[PDB]
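Below is one structure; the comments refer to it alone.
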Amino acid sequence: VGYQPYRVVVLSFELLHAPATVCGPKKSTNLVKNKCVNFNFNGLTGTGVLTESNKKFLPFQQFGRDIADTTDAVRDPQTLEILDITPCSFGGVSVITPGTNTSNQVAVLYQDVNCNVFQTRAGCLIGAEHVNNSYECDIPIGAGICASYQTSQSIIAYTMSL
Amino acid sequence: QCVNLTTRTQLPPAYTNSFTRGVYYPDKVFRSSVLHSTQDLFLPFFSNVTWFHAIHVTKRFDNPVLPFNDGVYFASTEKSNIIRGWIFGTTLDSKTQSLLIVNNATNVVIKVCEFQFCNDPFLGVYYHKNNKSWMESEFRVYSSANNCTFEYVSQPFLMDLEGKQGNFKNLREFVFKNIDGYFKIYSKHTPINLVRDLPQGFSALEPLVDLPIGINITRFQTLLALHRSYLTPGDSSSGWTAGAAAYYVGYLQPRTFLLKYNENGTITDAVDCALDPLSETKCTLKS
Amino acid sequence: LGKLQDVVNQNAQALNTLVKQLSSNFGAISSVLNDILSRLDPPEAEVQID
Amino acid sequence: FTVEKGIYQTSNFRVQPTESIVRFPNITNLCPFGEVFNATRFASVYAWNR
Ligand SMILES: *[C@@H]1O[C@H](CO)[C@@H](O)[C@H](O)[C@H]1NC(C)=O
Ligand SMILES: *[C@@H]1O[C@H](CO)[C@@H](O)[C@H](O)[C@H]1NC(C)=O
Ligand SMILES: *[C@@H]1O[C@H](CO)[C@@H](O)[C@H](O)[C@H]1NC(C)=O
Ligand SMILES: *[C@@H]1O[C@H](CO)[C@@H](O)[C@H](O)[C@H]1NC(C)=O
Ligand SMILES: *[C@@H]1O[C@H](CO)[C@@H](O)[C@H](O)[C@H]1NC(C)=O
Ligand SMILES: *[C@@H]1O[C@H](CO)[C@@H](O)[C@H](O)[C@H]1NC(C)=O
Ligand SMILES: *[C@@H]1O[C@H](CO)[C@@H](O)[C@H](O)[C@H]1NC(C)=O
Ligand SMILES: *[C@@H]1O[C@H](CO)[C@@H](O)[C@H](O)[C@H]1NC(C)=O
Ligand SMILES: *[C@@H]1O[C@H](CO)[C@@H](O)[C@H](O)[C@H]1NC(C)=O
């Protein structure tokens, strides 16, 4: 037993900058769509939603670009479905203040974020009620809609009067 | 094993003109309704491209070992499936890693080893007296090989071994590239009814297989198959036939190309920048 | 209309050029900042970030 | 201390993702590698197979 032929194989590893081509990861996790999630489809680390597109990819491609040259279309290697990529963070926040010596409450406006709470054309407006009546407006918001403090009394949002 | 040929009267090579040929997909992304310009090895439009004949009616058989530059363009108006495959290498003397891309009648193999290549490898087709079909019998491509690493088998494409003298009905194009030792193959079958002076139509080329060998290539040579019927004595010295075939060999150059994409995602037209002032104006304005 | 088209086209290419600025390395080894952070430690990649 | 009537921008809203998924293949499919273990013969130590 001490002089027998033994076939020795050495399996070494290399530590250098390159993507892990040889790996043992999970073959398929759960598939989630229509929420802003993070994915790694062999070419990117992008955070965005995955909508069901209606465009068919040629059977030799993996990614998809646009006029602005941005990765907004990827092909899922599970069963060959085409999913779009759209960022979930759009614009910023804004605050509507009636002014000094008039009120204390304020309203929060979101620029390009889709949702007391009124879904305006210019995003989401919260803290201000919506009234179908139209008067002259003083505080601009955008897209033909203003905000004002009227009758107790609270902050209202309405279409401006011409 | 291989045998030597006997000197005979041949035909000098001809020179023809390309017409919007040699355009392939340079990337693995999807582009729709955009005009994107990239730097890659393409065939320039209206470039001066070599022409080689293979028709028997005489006795034309000219397959020189052409040097392999930074990408080649290979177009064949194959009708009777006379051409079989290609070989690659540097010295072809069992010293470097040569290539055997041979599309046999049963299966397609990709073998990259140090095979002892003779001065004229070819495939011989014999005609049986009892069986009214053509089968390949003379498999004289190499002698032996010592060692190698890479091997691949493609899909079992079906070949017809019958050769005729009629007009061509199909056109096949092939592009071979080697960047960072990484082999690229682009091909597309396009039917056409022509014998020479290829039409001005546009057809982008989609790859089939993508092979990471990791060697250097400076020369290449093409393989043609002849027929041994009852008319010829059957000796490969002075009497043989090869049907009717014609293949074009073109060299790629580093050129900037403007590619047009439709709503489907395919290439419709291409505009150069170092060919015509009008083309330069079109590609600089990105329209 | 020339007066109503240049005010839109010039803005369109200006926003298009801004996206093209993120595809340039500015003399560094990579364009996107996430790649150099993954390949090099932040103490040595600080000059590439700056 | 005094804020007048009008619009104002304070900060930005960012929707931070809470989950990450990575899926390289559709199913695990190993490559042929049995020739380095099961073979007719091997090499010596002066020139070993790499
Ligand atoms: C905002 O989201 C809700 C539910 O997610 C959806 O019903 C609505 O259509 C969205 N708004 C827009 C403008 O798409
Ligand atoms: C305003 O009046 C219209 C009249 O039909 C009605 O449809 C709408 O709901 C009203 N808006 C509010 C906020 O009550
Ligand atoms: C191609 O080259 C040959 C000789 O080099 C020349 O006779 C022929 O005119 C050239 N063709 C074109 C289209 O320039
Ligand atoms: C066809 O040629 C290839 C090239 O080596 C060979 O491997 C294969 O065995 C051949 N097919 C038949 C049926 O002999
Ligand atoms: C035999 O294969 C090895 C790789 O396993 C290669 O390095 C070597 O060059 C090959 N032998 C010859 C004579 O090329
Ligand atoms: C291949 O040939 C090129 C040019 O002759 C040379 O630079 C390169 O080192 C060669 N590679 C190998 C593996 O021999
Ligand atoms: C591409 O779009 C055209 C326009 O509707 C359509 O006729 C054609 O079928 C589409 N092609 C594919 C492959 O979907
Ligand atoms: C990946 O595997 C799944 C499950 O076997 C299968 O449904 C799917 O078609 C495969 N995708 C391929 C082979 O591209
Ligand atoms: C290879 O050899 C080992 C050890 O002798 C044996 O257990 C195994 O069955 C053999 N075959 C394969 C495919 O691993």
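Note that chain A is numbered according to Swiss-Prot, with residues 503-617, 641-676, 689-699 shown in order.
A Cβ is built for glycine as well, from the same backbone N, Cα and C atoms used for every other residue.
For the mutagenesis result A:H519 to P, the note given in Swiss-Prot is Increased resistance to human covalescent sera neutralization. Listed in Swiss-Prot as a mutagenesis experiment, A:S673 to A is described as follows: No effect on O-glycosylation by host GALNT1. Here Swiss-Prot notes a natural variant, A:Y505 to H, with the remark: In strain: Omicron/BA.1, Omicron/BA.2, Omicron/BA.2.12.1, Omicron/BA.2.75, Omicron/BA.4, Omicron/BA.5, Omicron/BQ.1.1, Omicron/XBB.1.5, Omicron/EG.5.1. Among the natural variants in Swiss-Prot is A:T547 to K, noted as: In strain: Omicron/BA.1. Quoted from Swiss-Prot, the note on natural variant A:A653 to V is: In strain: 19B/501Y. What Swiss-Prot says about the natural variant A:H655 to Y is this: In strain: Gamma/P.1, 19B/501T, 19B/501Y, Omicron/BA.1, Omicron/BA.2, Omicron/BA.2.12.1, Omicron/BA.2.75, Omicron/BA.4, Omicron/BA.5, Omicron/BQ.1.1, Omicron/XBB.1.5, Omicron/EG.5.1.
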For A:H519 (mutagenesis position), the one of A:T547, A:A653, A:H655 that lies nearest, given that the variant positions are compared by Cα: A:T547
Of the recorded positions listed as A:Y505, A:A653, A:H655, A:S673, the one whose CA lies nearest the CA of A:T547 (variant position): A:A653
Cα distance (Å, whole number) from A:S673 (mutagenesis position) to A:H655 (variant position): 11
Fewest-neighbour residue among recorded positions, criterion Cβ within 10 Å, set A:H519, A:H655: A:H519
Of A:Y505, A:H519, A:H655, A:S673, chain C-adjacent recorded positions (C-beta under 8 angstroms): A:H519
Cβ-based isolation winner (fewest other Cβ atoms within 10 Å) among the recorded positions A:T547, A:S673: A:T547
Inter-residue C-alpha distance, A:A653 (variant position) and A:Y505 (variant position) (nearest angstrom): 89
Cβ-Cβ neighbours of A:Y505 (variant position) (radius 10 Å): 5
Alpha-carbon distance [A:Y505 (variant position); A:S673 (mutagenesis position)] in Å: 95
